[PDB]
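Undergrad: I'd like to ask some things about the structure below.
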2 protein chains.
Amino acid sequence: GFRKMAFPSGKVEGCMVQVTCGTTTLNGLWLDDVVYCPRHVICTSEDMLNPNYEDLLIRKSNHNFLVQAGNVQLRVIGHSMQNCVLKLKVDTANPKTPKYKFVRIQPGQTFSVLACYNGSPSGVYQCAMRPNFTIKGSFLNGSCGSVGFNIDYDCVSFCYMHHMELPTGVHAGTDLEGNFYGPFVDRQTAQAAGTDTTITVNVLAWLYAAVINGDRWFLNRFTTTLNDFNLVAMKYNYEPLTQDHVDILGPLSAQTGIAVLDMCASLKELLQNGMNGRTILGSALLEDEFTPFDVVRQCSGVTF
Amino acid sequence: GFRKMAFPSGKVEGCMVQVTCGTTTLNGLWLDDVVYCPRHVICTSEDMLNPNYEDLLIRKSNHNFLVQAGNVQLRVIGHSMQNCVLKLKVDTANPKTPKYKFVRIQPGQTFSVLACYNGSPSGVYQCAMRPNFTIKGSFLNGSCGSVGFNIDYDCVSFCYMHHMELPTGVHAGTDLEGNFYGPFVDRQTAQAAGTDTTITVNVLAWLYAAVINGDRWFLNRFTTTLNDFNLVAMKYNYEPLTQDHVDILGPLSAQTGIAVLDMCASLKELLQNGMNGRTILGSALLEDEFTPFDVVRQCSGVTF
Ligand code: NA
Ligand code: NA
């Protein structure tokens, strides 16, 4: 009775276009009269270890960018770079431009990805920005320029644009101002991601979801303190829990009548003893890609 | 590198409306000049054990249906029943009507759900029609009339309309011609679902996905026969595997160079021995909600 739900994607679908530069095709985001896409579209196979993007962009003309919005070829009238994004000024404002914002999310927050190829949507899924600023995506060749987003009320908040796959098979990209999340650079080089941790406040939200949906076996009569719990968090590579995290969990704590430090004691026992061959919300692992806000939304039926 | 992906929802979003009859509000599907919704919208709390829908519908007038498409109140000019769906004829054809079909899916097939409340989309997720014709949804009060769908090329195939929650907390509903999936009736009565089984051909597709994404530990040098495997399927409540299932798995078998009866031997060992505290594609259970066609799509980047 508790699904990993993505936002409805329609408002984003009408923004996706195909961008080709030479042999390279990827996706762009068409808002008003600008198409946003990863600047690596201007690289050739010879120059991907350490591209001088300033020099490469000077070599390019508007005519070197083929932008297709379904059937419509969409004329580029100017090109500039903002950090690691290319902004292609086009002759037509997108008539399907939604109300939007560009936001830079925090590690641990969730968003929906509209995975695209050749400017065409292929599917939508929810995921988390990992504490080490990577995402565990489903992205193939041609998926670059696919975006992540949230919706609040009538407004699309774009938070992520896809650029690359790291050696470990996880994904890296930028905000819509072209700033990478994490230490990553758009050089096709071996790049270390940090140690990743589990998003504790999300695991606790997901245990609250399980209680709301009648799944209760893991509840114990014990309580803990932030200090004592964090000693166990450190041992199992869980993020430390703060009073802000307890406060954010307040609606779920009130709804269920289970204090956050009581649920922390339950999580402690799960980390120490495992699940003894049992399941929670039809999973045999502790799930960390639901924010408290995602659980409240899905348990209260919030719409857009 | 392998996510449960929903279809892009935009073409469906423009079809969702709010339907109110008395105190009851749920969702409707506005295609051309017809709004489709669950006929139980016409029930009162006194008549939900065994409604005489023919008598109840005769008592209703067009004026007893309030249909809202965002702001627009949308005038009902006729009402009829097709099996367990109400068809409300409206004075305006939906200008956002997509290319569509109504299809009745098979048990074991997947589809996306656009979960709606008050005619407004809340989120989209992928799920399977269980072998016992239930769905393991995420549906709250007010979610009735939310639909399930597939997209092939440019065409929305509607396959499911949500009606009710069964005692076990799983969900039941109809095709868009109003015929229930499974033995269920629109009476708010205790109703048995069959024994459910695991969708073997989907588990094997998902093991092929794991191999494609480098997750390989469970592969063994052994092979089996359909007969010998099915003896183990029966023991663990897995659907029996047919030569049609082997043939459908052919692209995944060819891609990976692993014969279906070789993967069957791997699945046999997983059922008999469990996962020994290991994970496949970041799961500690065998996942059965990916069809062979879903894995091929997600591994080849098919778009719409
Ligand atoms: Na041009
Ligand atoms: Na009317």
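The residue numbers of chain A are those assigned by Swiss-Prot, with the residues present covering 3265-3568 sequentially.
In case you wondered, yes, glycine gets a Cβ from its N, Cα and C as well.
Copied straight from Swiss-Prot:
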- A:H3304: active site, for 3CL-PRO activity (ACT_SITE)
- A:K3353 to R: In strain: Beta/B.1.351 (VARIANT)
- A:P3395 to H: In strain: Omicron/BA.1, Omicron/BA.2, Omicron/BA.2.12.1, Omicron/BA.2.75, Omicron/BA.4, Omicron/BA.5, Omicron/BQ.1.1, Omicron/XBB.1.5, Omicron/EG.5.1 (VARIANT)
- A:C3408: active site, nucleophile (ACT_SITE)
- A:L3468 to V: In strain: Zeta/P.2 (VARIANT)
Undergrad: Do me a favour and check the Cα-Cα span between the residue listed as 'active site, nucleophile' and A:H3304 (active site, for 3CL-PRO activity); whole Å is fine.
TA: 9
Undergrad: Which one is it: of the variant positions A:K3353, A:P3395, A:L3468, whose Cα lies the shortest distance from the Cα of the residue listed as 'active site, for 3CL-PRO activity'?
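TA: If we rank A:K3353, A:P3395, A:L3468 by Cα distance to the residue listed as 'active site, for 3CL-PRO activity', first place goes to A:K3353.
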Undergrad: Counting other Cβ atoms within 10 Å, pick out the least crowded of the recorded positions A:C3408, A:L3468.
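TA: Candidates: the recorded positions A:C3408, A:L3468. Fewest Cβ atoms within 10 Å: A:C3408.
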Undergrad: If you run the three-state DSSP split on A:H3304 (active site, for 3CL-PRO activity), which class comes out?
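TA: The three-state answer is helix.
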Undergrad: List the residues of the same chain that sit at least 6 positions away from A:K3353 (variant position) in sequence and have their Cβ under 8 Å from its Cβ, in sequence order, or write 'none'.
TA: A:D3297, A:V3298, A:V3340, A:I3341, A:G3342, A:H3343, A:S3344
Undergrad: Can you grab the distance from A:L3468 (variant position) over to A:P3395 (variant position)? Cα atoms, rounded to a whole Å.
TA: 16
Undergrad: Where does A:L3468 (variant position) sit in DSSP terms: helix, strand, or coil?
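TA: SS state of A:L3468 (variant position) = helix.
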Undergrad: Let's check the environment of A:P3395 (variant position): how many other CB atoms sit within 10 Å of its CB?
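TA: For A:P3395 (variant position), the 10 Å Cβ neighbour count is 21.
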